[PDB]
Amino acid sequence: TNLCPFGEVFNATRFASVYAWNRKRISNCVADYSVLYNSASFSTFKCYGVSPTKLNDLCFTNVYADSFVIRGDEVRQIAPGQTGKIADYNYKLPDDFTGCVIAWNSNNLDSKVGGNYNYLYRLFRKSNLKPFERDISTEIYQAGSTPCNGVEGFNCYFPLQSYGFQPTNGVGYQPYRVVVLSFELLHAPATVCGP
Amino acid sequence: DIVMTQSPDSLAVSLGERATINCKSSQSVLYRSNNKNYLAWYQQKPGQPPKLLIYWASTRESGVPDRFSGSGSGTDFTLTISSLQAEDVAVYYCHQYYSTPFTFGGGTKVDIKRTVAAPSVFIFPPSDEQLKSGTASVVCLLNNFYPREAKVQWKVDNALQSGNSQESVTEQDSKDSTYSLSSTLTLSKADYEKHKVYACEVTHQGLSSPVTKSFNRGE
Amino acid sequence: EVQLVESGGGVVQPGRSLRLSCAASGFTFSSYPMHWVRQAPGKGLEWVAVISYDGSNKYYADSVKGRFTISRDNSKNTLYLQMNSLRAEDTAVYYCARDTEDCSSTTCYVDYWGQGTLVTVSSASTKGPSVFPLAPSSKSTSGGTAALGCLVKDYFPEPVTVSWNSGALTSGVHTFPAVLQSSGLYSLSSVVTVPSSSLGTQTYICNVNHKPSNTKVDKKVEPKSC
Ligand SMILES: *[C@@H]1O[C@H](CO)[C@@H](O[C@@H]2O[C@H](CO)[C@@H](O)[C@H](O)[C@H]2NC(C)=O)[C@H](O)[C@H]1NC(C)=O
């Protein structure tokens, strides 16, 4: 049939920040995952519910690509379990995950000489997240026992906080761009699948 | 890619009045991790490099009069000029900076609206030394007219010519906010000898019926 | 303040290869990306290329990709653009233009621009302009004022200046935009309005100044009774 846009998901100039990860439904395609797996540009390419070399020959109901940017150190946090700050308060992967995770270092796009403070991640949430929960609202948080009516005094904090992202940062503190594909292996009529 | 369409093309406004140019992008240039709106608004005077006027589609660059203001979101944006002055006759450009390649707009020649003006029409059959040169150039000078629109019909013994007719117009004249036009018919010598009458005609808002300036060769 | 000056450019032949360079000063040239913006005469701005602050990533336009190559010499604080296989549609004015890193990622909007070059694509000799008189003493009698002028033919390249009466007479001179005739050679007419009572009293001169040919050819324009 016709190809589908992996180009505008991987050749993306602007990747959304992690607390507001960007989701995209791609369908009605002939998807060639050989391009991704044969590309050496990635650092982590980990498929969970399938085998990465057998992705050409299946057929999927709908495939969703999530996209964001995180610190290089904690790209481990992206797993079906694997609790942690982004893994719990920011991006929650369901345990029964059937998809793939791709992450590559992008220190030369996201980290500027003065330091990039436009990338924010959420901290101090009242509770964890549902799997695949997008939470763009950041009201004032309550930490101690005060009434947080727009105040920020010593016990009423703001949830968002910035990464450093300087070119001098260590190999683990550099930004990594993450795109995670989740497949709907349902037996509805197929819409997206390779040759 | 993302293509910008900027409307209108000409936006003629008199002093003190308001003005609004709009731009629409093919996709939605709106970053969401921050609530910033990647788009910018430049202006260019005739014969100079452009300037920056708006970035983030709302903010203003330091050193710009308050009269400008950028509003909008998603994929619809507008530049509003509240008051007009002499130094605002310039072509305005939109410019996304979301996805490479970046793109600009077609412009908007924001002129000055005035009372309708009266053209002054002349004509010239080529100088004798040019007849020895090898060019048959006749001109009709339309001066000091507004608005811009003006059709010129060049009649050689009552015959409209096409292709061999070249015309051009000045910018917004400084002294009176009027225009001008340098219409010309360029021909070879062979066809030039074969006729005796030329005529240049025009219609305009200030003209009820066309004004004609003609002659016969040799006088 | 930042001072960017665009060198190079001028005349090329279809299929030639040219090389433009912007010399920038006033800021750390190694910590700001740089853009090129083309603008064909009277048309409007168009993006061309972009660099990154360490000179690694380079993105181009769509109608250029694979034709131009944009590099950046940090040591000399300069930005280079090599044009290959020029077509007739590449004649334009080229601006260098400095980024301002505020967007989330590297490439962002552009704020400070430089004066433009004049890359012109056509294969024709720099023929000297020929000046033709248009004194309508007996073709433009409006009763009060006569409009008399001066046409120029067959000059290349673009830059040309027309001056009337040694620059003394400034009012009523309509400097018209140069247009290249379908023959590929430029032309323009400059005209003045003069009261009929001072026609022969003051002599009138059409001066053309064209730098590449250094053409300083004058022509006196005087009325004819006819
Ligand atoms: C965008 O990511 C894609 C992979 O989705 C890469 O595709 C490149 O395309 C060109 C032309 O075929 C070739 O260099 C390779 O196929 C890819 N280049 C690589 C892996 O370095 C590519 O990295 C990005 N697009 C471009 C134009 O570079």
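Numbering, chain A: per Swiss-Prot, residues 333-527 in sequence.
Determination method: electron microscopy, 3.6 Å.
Cβ atoms here come from the backbone N, Cα and C positions, even for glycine.
Record features (Swiss-Prot):
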{"type": "DOMAIN", "residues": "A:334-527", "note": "domain 'BetaCoV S1-CTD'"}
{"type": "VARIANT", "residues": "A:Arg346 to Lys", "note": "In strain: Mu/B.1.621"}
{"type": "VARIANT", "residues": "A:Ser371 to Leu", "note": "In strain: Omicron/BA.1"}
{"type": "VARIANT", "residues": "A:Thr376 to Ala", "note": "In strain: Omicron/BA.2, Omicron/BA.2.12.1, Omicron/BA.4, Omicron/BA.5, Omicron/BQ.1.1, Omicron/XBB.1.5, Omicron/EG.5.1"}
{"type": "VARIANT", "residues": "A:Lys417 to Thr", "note": "In strain: Gamma/P.1"}
{"type": "MUTAGEN", "residues": "A:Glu484 to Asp", "note": "Increased replication in human TMEM106B overexpressing cells"}
{"type": "VARIANT", "residues": "A:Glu484 to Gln", "note": "In strain: Kappa/B.1.617.1"}
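Structure with Swiss-Prot features highlighted.
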{"residue": "A:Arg346", "record": "variant position", "DSSP class": "coil"}
{"residue": "A:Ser371", "record": "variant position", "DSSP class": "coil"}
{"residue": "A:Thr376", "record": "variant position", "DSSP class": "strand"}
{"residue": "A:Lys417", "record": "variant position", "DSSP class": "helix"}
{"residue": "A:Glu484", "record": "mutagenesis position", "DSSP class": "coil"}
Revision key, fill the gap. A:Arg346 (variant position) to A:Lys417 (variant position), Cα to Cα, whole Å, comes out at 23
Check your understanding: Hey, of the variant positions listed (A:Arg346, A:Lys417), which one tops the CB count within 10 A?
Key -> A:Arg346
Check your understanding: Which number gives the other C-beta atoms within 10 angstroms of the C-beta of A:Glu484 (mutagenesis position), all protein chains shown included?
Key -> 11
Practice item. Taking a cut-off of under 6 Å between Cβ and any atom of ligand 1, tell me which of the recorded positions A:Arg346, A:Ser371, A:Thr376, A:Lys417, A:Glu484 pass. Key: A:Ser371
Review point. How many Å separate the Cα atoms of A:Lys417 (variant position) and A:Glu484 (mutagenesis position)?
Key: 22
Point to revise | Candidates from A:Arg346, A:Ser371, A:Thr376, A:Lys417, A:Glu484 close to chain C, where recorded positions are judged by Cβ under 8 Å | key: A:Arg346
Check your understanding: For chain B, which of the recorded positions A:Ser371, A:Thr376, A:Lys417, A:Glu484 fall under 8 Å by Cβ?
Key -> none
Point to revise | Pairwise CA distance, A:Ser371 (variant position) versus A:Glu484 (mutagenesis position), rounded so that it is a whole Å | key: 47
Review point. Tell me which residues of the chain lie with their Cβ under 8 angstroms from that of A:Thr376 (variant position), as long as they are six or more apart in sequence?
Key: A:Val407, A:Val433, A:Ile434, A:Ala435, A:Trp436
**Study point:** Cβ neighbour count within 10 Å of A:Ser371 (variant position)
**Key:** 12
